[PDB]
Amino acid sequence: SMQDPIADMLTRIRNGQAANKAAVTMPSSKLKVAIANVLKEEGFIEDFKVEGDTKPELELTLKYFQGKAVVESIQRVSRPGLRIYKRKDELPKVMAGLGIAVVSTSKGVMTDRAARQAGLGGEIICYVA
Amino acid sequence: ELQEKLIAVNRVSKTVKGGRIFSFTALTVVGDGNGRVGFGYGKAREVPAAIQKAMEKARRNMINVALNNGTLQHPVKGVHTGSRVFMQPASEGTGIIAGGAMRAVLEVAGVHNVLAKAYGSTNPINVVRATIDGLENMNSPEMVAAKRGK
Amino acid sequence: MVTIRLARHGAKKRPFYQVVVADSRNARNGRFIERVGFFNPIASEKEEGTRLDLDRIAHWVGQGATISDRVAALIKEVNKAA
Amino acid sequence: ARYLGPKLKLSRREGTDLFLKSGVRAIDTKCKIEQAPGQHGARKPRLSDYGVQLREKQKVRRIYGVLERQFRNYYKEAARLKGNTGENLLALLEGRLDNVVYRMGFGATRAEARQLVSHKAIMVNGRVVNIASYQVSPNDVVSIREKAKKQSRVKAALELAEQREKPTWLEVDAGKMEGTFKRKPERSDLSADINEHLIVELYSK
Amino acid sequence: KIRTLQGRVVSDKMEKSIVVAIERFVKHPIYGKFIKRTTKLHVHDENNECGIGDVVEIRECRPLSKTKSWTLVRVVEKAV
Amino acid sequence: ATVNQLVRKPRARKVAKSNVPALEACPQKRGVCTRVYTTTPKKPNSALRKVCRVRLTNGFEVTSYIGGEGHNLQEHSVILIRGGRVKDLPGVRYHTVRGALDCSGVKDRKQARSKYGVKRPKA
RNA sequence: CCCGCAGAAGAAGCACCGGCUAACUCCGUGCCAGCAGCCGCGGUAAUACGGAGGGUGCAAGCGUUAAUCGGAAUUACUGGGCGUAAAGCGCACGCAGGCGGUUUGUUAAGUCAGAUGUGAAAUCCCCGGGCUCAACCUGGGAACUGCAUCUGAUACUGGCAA
RNA sequence: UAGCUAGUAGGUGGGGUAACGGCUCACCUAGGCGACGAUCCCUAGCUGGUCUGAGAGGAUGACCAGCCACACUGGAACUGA
């Protein structure tokens, strides 16, 4: 059956961006809202909201500037069959720092920059082009 | 002042009722030393006119490639048919290191120093149009800045 | 016993000694416990070329080490001042 | 070592004045430029890219009169040090004692400067230097002792020196056939014909 | 303090003897996977207190006999 | 393949046996030879070519080709064998060493002097 | 290591010259004589076989071989592939392994911070010193990419309870 | 190369080493190891390192250091710290 919802919605938003939709809906969890909050504070995704108690779900809206898409590429690096772990000095820099990196730390989940000032290592989730 | 330089040339055949009749083909790129590099492809009966036809066709298919100083900014992938390429900035010095049928198309771009390498099968016709769209997919900080805050 | 001997590492016709503390039964330049200093006989006009650490050799004398003739002459030559 | 051969053969083959003959009549009858000698060297050879690289290497090598192994070691040392590779390589190569002796003007050709060096002539800090592979250090003194004094060769060289440009980084001095070294030379003063990057590209492969 | 390890019995009972196994994760030096690894010792006990399928700590001491070098101190979660 | 499949069984290399069953990775060996042969080449070319059968000191028996112009080999004599293969004749992977031990060199050869091992004349 | 003696004296060779890879023209040989690492070149005009002259590459050395690695993404983890080429078992059913929906507490076993002990001295590296110059010797740092212990961090997996 | 192992695995008491010890003795138990490679074959001294490649790796253990095991081929001890 299903093995991960993180990969599920990452693939979902990628395919939605390719097909040029305007709304994506999926169930919710604390990890989901945390990752959505981080993405929105950085600014790839427009906004988010939640509805429902017994069956809560999230909704996301993409972003456009002209006909060219915004999310150029995306892929989940950590898989439930193989883990990845990096020290402080080993935080990779995608796209020579132009891009973003999702890191889960002891102090929470945030961008790579604040981790670098705080000098804390943790988990790696996805690479945004 | 635009530059030019030949790459390769090979014969072909048709084998029509009378017998084997031949023709020639040529390919060439152009560059102004400040990006904005295109290429062309054409065929004729003999080389002296074939190369001229190739160059006269090459004036089309212009593109615009952002460049920084003298080196390329960030790595880029490239895929087409059965060839793949890889690049890396290597700021300052060390010139340009790259294989054949790749040196010319990059030299006219104006970059005086860069590091790159091509993967897989490397027939020259297919290898070109890989660095082209690779540079097409390139982004400088201004464009990404234009869609996210600062 | 425990002694303070001399060993060399230099090229032919160009000595370079290195005073060290080790066991008597071992070889000249082989196993050793801890380096303590060095001496350059040919040396030059330059002042540098004769250094030791008085504290460590004093401690090792306290622990029960002995002395060799050349190193004794050297330390008498330098002492704290001479 | 050393070349020991017909020098204008290499002058003609390269296709540019190599400054290594340096007589008084720097005229055509000496050289016969743009001929490319040989049995039938009249024909244009239609160089290729690898040929361009090899010819540039030949030019840069013969101008400074060095064999292969020394050049490879020089490239290794230049690459080890920091900074731009080509500029560092040229700056390092310029520092050879024979070249600075020639540029001071105590000779006419680099080869004759080396001949003077090998015969225990040039003096520094009151100590004789034997070899031309010596690397000069900043803020040194170049001079000639008294055994080789009153030799007409040095006077003739001094008189013919002024036809050159007297590079700024070095002080011409020469009031009493005595000089003074100042600093490492740089890109601006040396001729801009030589292209650095191609040598590095050649050693890349 | 005194270093300790925790394990599982999965063993028969001889006269004053139990066998224990312990587990821990490790990172493979090549492929990056994590694989469960098992190691086995032999223990000298007292009054054959523990039983099959019980969780118990362990510590080392003087070598008593062949392959027997550790002894128990405390037992926690008695029985299954 | 998935990572579990690898940690169950690792990858495998290839032995890649070399082209010289002369073995012992020794560039040169010594032989005694027994007799001389002449045999035809393959289709696209045609001439006469000389070979020789050598019974080495390691118990191996192989056949080698002799290059040059003329030779002085009969019955049994001491020669030197080096690496290198001839594509034309099928069944030979060796070149006899000219101008060494007992195989005397060619005469009058002037161009390409170093090979064939003949005392270069200084006049 | 310095000083002196008329003294040019006493001192240069070796590979390649069709493409791959820098440089060509004549004479004799004419499916014989032969080369060659792959393509293969030779029956009357060889830029490839033998000689001569020129050219090209390194030089107190230069070519031949033997052996190791990358070019090889041709064992593919970082980094490949399975409709038609070398490749999906004939199908199902299920132990041992691997991996798991979604909440709230506890736990510090993974994991991450900080400190301490330990990874012998040569070498590999960076600033300098010395032998007329380097090779070579050497003063001080750097890393030995781990191991063990102690104190902390609780977002994710792990053990617990609902 | 799919089953190996009775001083083999423990307990009780004596003897022998500088010392715990199946290090050896008499008795009592029914065990120990193994698919996360036991037994059985072929092959090789081991590291700080060396060479190569950008990194990962891949071969290798020449001299200089560190440690073992070996003195015609099999076995024993006296002497001595």
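Residues 2-124, in that order, are what chain F shows, numbered as in Swiss-Prot.
Cβ atoms are placed via backbone N, Cα and C, with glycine included.
Listed in Swiss-Prot is the natural variant F:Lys43 to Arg, annotated as follows: Confers streptomycin resistance but not hyperaccurate translation. Record note (Swiss-Prot) on the mutagenesis of F:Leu57 to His: Protein is not incorporated into ribosomes. For the published mutagenesis F:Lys88 to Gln, Swiss-Prot gives the following note: Confers low-level resistance to streptomycin and a 15% decrease in the translational elongation rate.
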Requested in this report: State the count of C-beta atoms found within 10 angstroms of the C-beta of F:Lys43 (variant position), not counting that atom itself.
Outcome: 10
Report summary line: Ordered by sequence, the long-range same-chain Cβ contacts of F:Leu57 (mutagenesis position) under 8 Å (at least 6 apart) are F:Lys30, F:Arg31, F:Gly32, F:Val33, F:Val63, F:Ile82
Query raised in the report: Looking at the recorded positions F:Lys43, F:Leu57, F:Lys88, which ones have a CB within reach of chain B, meaning under 8 Å Cβ to CB?
Result: none
Query - Rounded Cα separation (Å) that holds between F:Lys43 (variant position) and F:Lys88 (mutagenesis position) - result: 10
Requested in this report: According to DSSP, folded down to helix, strand and coil, what is F:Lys88 (mutagenesis position)?
Outcome: coil
Query raised in the report: What does DSSP say about F:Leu57 (mutagenesis position): helix, strand or coil?
Result: strand
